[PDB]
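Please read the structure below before turning to the comments.
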Amino acid sequence: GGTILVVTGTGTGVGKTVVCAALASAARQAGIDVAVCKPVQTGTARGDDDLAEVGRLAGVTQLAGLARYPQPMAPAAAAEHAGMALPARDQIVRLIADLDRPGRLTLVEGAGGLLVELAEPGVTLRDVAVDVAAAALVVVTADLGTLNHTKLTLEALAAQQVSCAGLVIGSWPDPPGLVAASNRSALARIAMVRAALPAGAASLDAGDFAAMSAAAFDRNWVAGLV
Amino acid sequence: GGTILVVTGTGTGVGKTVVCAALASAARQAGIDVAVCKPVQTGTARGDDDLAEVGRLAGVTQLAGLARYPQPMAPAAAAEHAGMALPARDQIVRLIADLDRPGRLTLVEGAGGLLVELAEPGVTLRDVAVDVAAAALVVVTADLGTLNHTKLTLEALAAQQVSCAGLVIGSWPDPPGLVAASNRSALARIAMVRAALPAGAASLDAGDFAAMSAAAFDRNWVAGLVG
Ligand SMILES: O=C(O)Cc1ccc(C[C@@H]2CCC[C@H]2CC(=O)O)cc1
Ligand SMILES: O=C(O)Cc1ccc(C[C@H]2CCC[C@@H]2CC(=O)O)cc1
């Protein structure tokens, strides 16, 4: 096959989706074919559609999903509220494996943090990454507390031999500030910081977002992904 | 010795200090001698003093500090900003060991989350807990995101065989929305929820705080903490 990368985060609302779009965009601009799988989407009642975000920000067309829940909650809580089960582990893993092909960078977005239940029973994006032999890109914030959450997430990855492909700071403030500046240096000593997306990047149009994305990542690392 | 509990949290600003005071208050009301220690305190330049707040809220007089740093940041960054060094591992252990005595509950309040560096090189409250044979009480929020952070924290505890003394929800909203309610039920399936402090607990005066504290915990769990 090709390269499967799961795009996780230290938590919820840390920029997972915008990073997935940024990497997608930078990889497409490197001539890499990109697909994104988001097996479970919640929050559809209020308009949440992370696949469409990547579609519009990055131009990706291979956008694979299995389930959509109206409530802006955890997949398990959203599915409980809807009275309908989450998808099965086999559906997620097989969808990703069917998406994966030579020459292609396939990004996998879960929901919230790394140990969030995505499929029955208590299957997580970590289990899925083990099953498809994917490495994990970990999206982190620049804010107070990001170091503990990052170290916690990287331990959980290594505790299951899920390789860490690096960190991305989901939102980099202007101008940084003492905590943000200190955190960025401390994060680099924990793992490779592959990018720090400027704050506000999620609101960019497709051309501006592509420009930002190409500049945010190191071309050689992107091109080395596949 | 007695019982040493480290009081940690899923992150920063989740209620560790108020939980430390609430459990100290509850233990003191059951006649248990309580000492609270804060190995590393930052933010002294804006008046942060968790030992002083624990003393204010719970009446604890046996309060032991060690390292203090002005800036309200992580210990490593706050020490580097002040031109100072982090304490060594053995200094934190000595701080705690000197407090430990039979019949006494010694609470060790961390700074930030569990894997925060408290001593060079990369020594965390988890290591300290191994060193002094302490279990860890994990303070959590009820907010969206708490389940992942709680499971991450508990996994990190088990990875070094640090027993989890249970969870405490540091602020419980009244009434709870769907997410808060769903989270409390899910949290109780991953570990014992020892208490759920009512929102605004940090503002209660001494009497109300002591009453809140006595209600928040199961008297038999508190009284069983130390013989
Ligand atoms: O995890 C990191 O980013 C590193 C890290 C972030 C924050 C803290 C403690 C904060 C700092 C000032 C106030 C205190 C409140 C608290 O005790 O949580 C320690 C380490
Ligand atoms: O960990 C918990 O407490 C449970 C939990 C919490 C939040 C999510 C993600 C979703 C939920 C809605 C917006 C968010 C969008 C996103 O962050 O991708 C998943 C599991």
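Along the chain as shown, the residues are counted starting at 1.
Yeah, the Cβs are placed from backbone N, Cα and C, and that goes for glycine too.
Classification of A:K38 (active site) by DSSP places it in coil, neither helical nor stranded. The local packing around A:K38 (active site), expressed as other Cβ atoms within 10 Å of its Cβ over all shown chains, amounts to 26. Summarising the annotation, Swiss-Prot assigns active site to A:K38 and lists sequence analysis as the type of evidence.
According to Swiss-Prot, the CTP binding site annotation covers A:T12, A:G13, A:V14, A:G15, A:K16, A:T17, A:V18, A:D50, A:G170, A:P198, A:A199, A:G200, A:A201, A:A202. A:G170 (mutagenesis position) counts 27 other C-beta atoms within 10 Å of its own C-beta, drawing on all protein chains shown. Annotation note: A:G170 (mutagenesis position) sits in a strand segment as assigned by DSSP.
The feature Mg(2+) binding site is assigned by Swiss-Prot to A:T17, A:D50, A:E109. A:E109 (Mg(2+) binding site) falls within a strand when secondary structure is assigned with DSSP.
Taken from Swiss-Prot, the feature ATP binding site applies to A:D50. Annotation for A:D50 (Mg(2+) binding site): spatial neighbours A:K16, A:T17, A:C20, A:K38, A:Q41, A:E109, criterion Cβ-Cβ under 8 Å with sequence separation of six or more.
What Swiss-Prot notes for the published mutagenesis of A:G170 to N (Swiss-Prot position 169) is this: Decreases affinity for NaHCO(3) 3-fold, for CTP 1.8-fold and for GTP 3.8-fold.
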Worksheet item: Given the Mg(2+) site residues A:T17, A:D50, A:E109, which other residues of that chain have a Cβ within 8 Å of the mean position of their Cβ atoms, reported in sequence order?
Response: A:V7, A:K16, A:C20, A:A21, A:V36, A:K38, A:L51, A:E53, A:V54
Fill in: Sequence-distant neighbours of A:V14 (CTP binding site) in its chain (C-beta under 8 A, six or more apart)
A:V139, A:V140, A:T141, A:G170, A:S171
Practice prompt. Over all pairs in A:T12, A:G13, A:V14, A:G15, A:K16, A:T17, A:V18, A:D50, A:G170, A:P198, A:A199, A:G200, A:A201, A:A202, the listed CTP binding residues, work out the largest Cα-Cα distance in Å.
Written response: 19
Worksheet item: Are any of the binding-site residues A:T12, A:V14, A:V18, A:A201 near ligand 2, with a Cβ under 6 Å from it, and if so which?
Response: A:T12
Item to complete: Determine the minimum-neighbour residue: among A:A199, A:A201, listed as binding-site residues, which Cβ has the fewest other Cβ atoms within 10 angstroms?
Response: A:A199
Worksheet entry | Where A:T17 (Mg(2+) binding site) falls in three-state DSSP terms | helix
Worksheet entry | A:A201 (CTP binding site) - helix vs strand vs coil (DSSP) | helix
